[PDB]
Number of protein chains: 2
Amino acid sequence: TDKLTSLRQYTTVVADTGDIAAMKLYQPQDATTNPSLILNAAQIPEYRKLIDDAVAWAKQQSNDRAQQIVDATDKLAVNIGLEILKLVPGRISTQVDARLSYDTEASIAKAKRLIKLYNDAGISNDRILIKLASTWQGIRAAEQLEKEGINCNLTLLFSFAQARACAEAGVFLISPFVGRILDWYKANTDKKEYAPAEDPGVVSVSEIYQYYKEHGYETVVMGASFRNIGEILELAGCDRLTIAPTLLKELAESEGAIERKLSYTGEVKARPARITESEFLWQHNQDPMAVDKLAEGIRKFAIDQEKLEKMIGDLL
Amino acid sequence: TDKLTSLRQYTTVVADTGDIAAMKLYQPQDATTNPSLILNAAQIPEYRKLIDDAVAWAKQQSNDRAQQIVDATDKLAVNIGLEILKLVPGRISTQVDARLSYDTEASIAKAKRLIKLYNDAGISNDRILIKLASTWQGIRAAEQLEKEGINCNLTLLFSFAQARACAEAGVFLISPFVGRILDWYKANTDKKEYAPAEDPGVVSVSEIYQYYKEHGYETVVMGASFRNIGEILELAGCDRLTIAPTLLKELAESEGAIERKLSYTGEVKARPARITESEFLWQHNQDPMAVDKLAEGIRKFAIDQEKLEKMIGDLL
């Protein structure tokens, strides 16, 4: 049989898309969306109903243009999540406005607003992950949210400083990126081709996995962002992997059994003192890839948010 | 006559070097050093005496190897500053350990330690600038130091966020970079050749100068880091410009009068509310050049500090 089935022996497969068609085809446990995937899904003709409901809902909440734009964009993202939850038994990830990524208080408020919208639609917190960029401010936001029963997905995770800080904050889940790390190394070193085991994204996730398991951290490790199935197969055994439909299709179409690659068998090791903000900043900025790609990811997600607001603004 | 003389009609010329030979030759008003220039100057044979005095001094302060390394490196930097002050009537800039760039309290303590060493050598605070990287933490350190009578030189200034935050903190001087901005644009865009007026470093400083003067800010604007004399001449009129001996030589050797380029003639405009930390972080990270080059500059200055410690450690 096939590599997707074989991978599922070792790893919980999660679908990276806002498209319900993929949920029906691959039957993933969880799904992840982000502002870019929301923007994309808002282009699907059968999703027109959801956009219209969002706008109609926003118009019931206030007579203010600016607030309606915000309400409508939020309710759209939640509506898409609601449709996905009908077809997946686990979590939906919904990302907060990336423009809030360096503001802890605002991120906490936006997360709670998204959670309220889900709760009012009849969905409990154990079905939701709020996605936040893994800046110091987002990690601090997540730490508080978890204490209030709101589970988070810490995204745009590139540096070891980020990984360490997330574990220490007790966040429910992290999405350490793989493919964007590969992108950076191709652009910034002479080495353009990598064996799967040498892929710097694969190395990143493998080392984060080891660090979490060896210190008994319960934060779910979920690899995200993939350029090819070689990366995915090298991470077989990762707690979860969120994978785009294109690569789910390649896995399902690929014959052959695979082996588990990521395991930890040893003792639980003593934890260090918590990393301080200053230490975090020093160590994150030691990593030029991480410096670039965290900042870039946030810029790109904010641009897509702005495009979503323009679309919604055109319909008011 | 010559372009250096002509430039001096409009701008206070400062020498960017730890080499006393340049102070004798060009007779600058101020001088700037940095950890890289200290490392370089420590290679000058006639500076052996200064290294030996630093080590001898460090050995008088403690019997501890680690502390002697720190005391000796600090005293060397100050000794080089002391020799420069014999030949320049204005300021010396001396940079704190770049490893402290994201730690406000440690940066304040290091600045005061450097100030003490100068004061004990008979030099008053009005002859010194403590250089700090213009991270939020360094700007906050500077704000406090200025209130305590310690004047600062905010370096590695790339983004408007940094410029704005520095002005609002009331720092004595900023060093907005020119040449490293050009470097980033040549590396990351297809455009490899720039007319002086189009040079992005020149544009950066020009826009910072306009902002400072139009809001009545009294922080000294000092362009730093140059790749060519075209950059320098486009900034004629900048309060100060710190220039490396190689480019001082080219100016002195170039015949012809130059015009003033940077002036502000209009009304003082109302200031905004102070930029918050979250707004600063957002706006700094909107600037991919600034994101990369601030983090990089700090890494490079920390590496040179380490190399300095290795040399000193070899002599204990």
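Chain A is numbered as in Swiss-Prot; the shown residues are, in order, 2-317.
How was it done? The header gives X-ray crystallography, 1.8 Å.
Placement of Cβ uses the backbone N, Cα and C atoms for every residue, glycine included.
Residues annotated as active site, schiff-base intermediate with substrate in Swiss-Prot, with experimental evidence given as evidence: A:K132. When secondary structure is read from DSSP and collapsed to three states, A:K132 (active site, schiff-base intermediate with substrate) falls in the strand class.
According to Swiss-Prot, the mutagenesis experiment A:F178 to Y carries the following note: Critical for gain of fructose-6-phosphate aldolase activity. In the shown protein chains, 25 other C-beta atoms lie within 10 A of the C-beta of A:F178 (mutagenesis position).
Its Cβ placed at the centre, A:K132 (active site, schiff-base intermediate with substrate) has 26 other Cβ atoms within 10 Å. Annotated pair A:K132 (active site, schiff-base intermediate with substrate) and A:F178 (mutagenesis position), C-alpha to C-alpha distance, rounded: 14 Å.
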